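Participant: One structure, as structure tokens, below. Some questions next.
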There are 2 protein chains.
Amino acid sequence: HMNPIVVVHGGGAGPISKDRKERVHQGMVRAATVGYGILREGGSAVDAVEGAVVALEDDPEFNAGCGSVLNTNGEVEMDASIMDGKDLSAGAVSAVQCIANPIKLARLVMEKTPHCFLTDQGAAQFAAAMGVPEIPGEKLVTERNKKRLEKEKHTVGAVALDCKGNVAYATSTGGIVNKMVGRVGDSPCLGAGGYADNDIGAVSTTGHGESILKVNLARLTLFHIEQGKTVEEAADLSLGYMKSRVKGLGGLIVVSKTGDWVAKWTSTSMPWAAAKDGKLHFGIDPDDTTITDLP
Amino acid sequence: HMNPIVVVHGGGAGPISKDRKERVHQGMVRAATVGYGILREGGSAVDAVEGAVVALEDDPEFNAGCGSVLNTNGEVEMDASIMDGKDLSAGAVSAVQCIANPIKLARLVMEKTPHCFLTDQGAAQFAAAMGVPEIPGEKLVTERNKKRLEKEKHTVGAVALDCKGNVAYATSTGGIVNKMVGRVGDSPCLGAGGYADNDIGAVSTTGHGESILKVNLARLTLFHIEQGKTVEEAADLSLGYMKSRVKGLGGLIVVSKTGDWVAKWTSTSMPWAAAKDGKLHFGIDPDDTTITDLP
Ligand code: NA
Ligand code: NA
């Protein structure tokens, strides 16, 4: 059987202030912990990516769930997607409002409907039918995200390979500050925000959503693995192309079908954590990687 | 400079009546002739594909715009996308209601916003701001589609090469009958419903939306072409993969950057037309195609 693994990311960002880096560090550790605990007890790859991303959705420090960036009207509209590498089954939602966990709604879509993608009002109606609670929009809005919008005017992901050799990705976001109402980015679109395939691996992406969509970044990365590039070579070429062709920045996490993994980015930073062989691997800036024991 | 070509499809289907067959025929002719007419003036591939699809949207015989299938609530919800292969510029709309031409709105997303994808309420607000008429909902509902919805309760596209060497695709659809509220197919999702890249070619797809999304059909087709496979080989490989892996049948059209083109499908039938060099090709069933001179 396969030694399991989970990689998590807290999105592409520019420079991060001293004190924020600590709470971001705290957030990543817990997310990878939730995911690795699931894998260490024979939970599936899908269960693991879902668990890790709920933690980041629940933590107001991250642009997904509580703490999502606000649209051009000071409201939170969220996108999410999840994918099962075994049969390529998938679920996704876009521009969802007044719910706590977008990623959980995407897994409902995957397992419970005959569809792969629901949006906006239809996503709300399915949620309520699934008994997903309705939370006031203000429970998702932070004070820092109010400040960010008022100044602009004037993502999170996980991959996992489980003990059976199944792979999975999940991605969840509030989008991009000052976005038009109903703007949908890459995060709920398979092949762009993420892709999972047992015969190759699983990728989750972050960064400029419009660019990620244009180059199909997640699927693109896996293409290169199929050519015989390493996970790191594949990440370099795909992000390189998004930079060269459309002038877009971001980052990605990937795991191969055989357990190889990397976190690479072309923006300044990308908080990432990994857990494989009882250890925790963490970083934010290039080559700041710390390795700790994860009992 | 290249000889322009426009290829159009009127969506995969099971067996079709001989009467409707001819009604579909003339509409395919209408669309391809509009798109070719656009290229004849030396117009862009984006202009041509938008023209071909608008014509199919207005046509009641095809499942896009007027004549879109009904969702569970007896309503019309539409998806469309458009991509410019030169710079990968793209525009898409999902779950749009009560407007004539979703493909026209997708282009407005592409050329009049920094976003690539709008959905539901946000797209409809953007439709108001661009002065798009909010027409009556019942006008898109056809009697034929009501019967199909009662029974279940008991896609169109175009690729072009222009004389400047540019490629584009446009796809539009009402989705599938009795679909859940806010269900999103492949049609508006870049890499699935279509892809256009001046350095490879362009593709527009049709068939079971969830299957097309899961395997990213349009982009997979183009991966084979990059790998040196012929347009037909490539379409047969991607369709072949979709059938075995996720048990979905579909169809596509593809035009390479060197002007080579094909329509292939694994559904029972796919009405299609291609206009090139003063000849209009047309088929619905495999093998039998009529070629006639174009004035
Ligand atoms: Na959060
Ligand atoms: Na129509």
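Residue numbers in this text run from 1 along the chain shown.
Structure method, as recorded: X-ray crystallography, 1.9 Å.
For all residues, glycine too, the Cβ spot is worked out from N, Cα and C.
This is the feature table in Swiss-Prot:
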MUTAGEN   B:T155 to S (Swiss-Prot position 168)  Strongly reduced enzyme activity
ACT_SITE  B:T155  active site, nucleophile
BINDING   B:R183, B:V184, B:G185, B:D186, B:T206, B:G207, B:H208, B:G209  substrate binding site
Participant: Could you give the Cα distance in Å between B:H154 and B:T155, the residues bounding a stretch of 14 unmodelled residues?
Facilitator: 24
Participant: So if the criterion is CB under 8 Å to a CB of chain A, which of the recorded positions B:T155, B:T206, B:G207, B:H208 qualify?
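Facilitator: The answer is none, since no candidate qualifies.
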Participant: Which chain-mates of B:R183 (substrate binding site) that are at least 6 residues away have a CB under 8 A from its CB, listed by sequence?
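Facilitator: Once residues fewer than 6 apart are set aside, B:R183 (substrate binding site) is near B:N71, B:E77, B:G175, B:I176.
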Participant: In whole Å, how far does the CA atom of B:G209 (substrate binding site) lie from that of B:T155 (mutagenesis position)?
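Facilitator: Answer for this pair: 10 Å between alpha carbons.
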Participant: On a simple 10 Å Cβ count over all chains shown, which one of the binding-site residues B:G185, B:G207, B:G209 is most densely packed?
Facilitator: B:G209
Participant: Name the residues of the same chain, 6+ apart in sequence, whose Cβ is under 8 Å from the Cβ of B:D186 (substrate binding site)?
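Facilitator: Within the chain, B:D186 (substrate binding site) has Cβ neighbours under 8 Å at B:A192, B:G193, B:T205, B:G209, B:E210, B:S211, B:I212, B:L213, B:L217.
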Participant: If I restrict to non-local contacts, at least six residues apart, and a C-beta distance under 8 angstroms, what lies near B:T206 (substrate binding site) in its own chain?
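Facilitator: In sequence order, B:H9, B:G11, B:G12, B:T155, B:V156, B:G157, B:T171, B:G250, B:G251, B:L252, B:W265, B:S267, B:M270 meet the Cβ cut-off.
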Participant: B:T155 (mutagenesis position) has how many other Cβ neighbours within 10 Å of its own Cβ?
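Facilitator: If we count other Cβ atoms within 10 Å of B:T155 (mutagenesis position), we arrive at 32.
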Participant: Please identify which of B:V184, B:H208 has the densest Cβ environment, defined as other Cβ atoms within 10 Å, among these binding-site residues.
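Facilitator: Max Cβ neighbours within 10 Å, all protein chains included: B:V184.
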Participant: According to DSSP, which of helix, strand or coil covers B:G185 (substrate binding site)?
Facilitator: coil
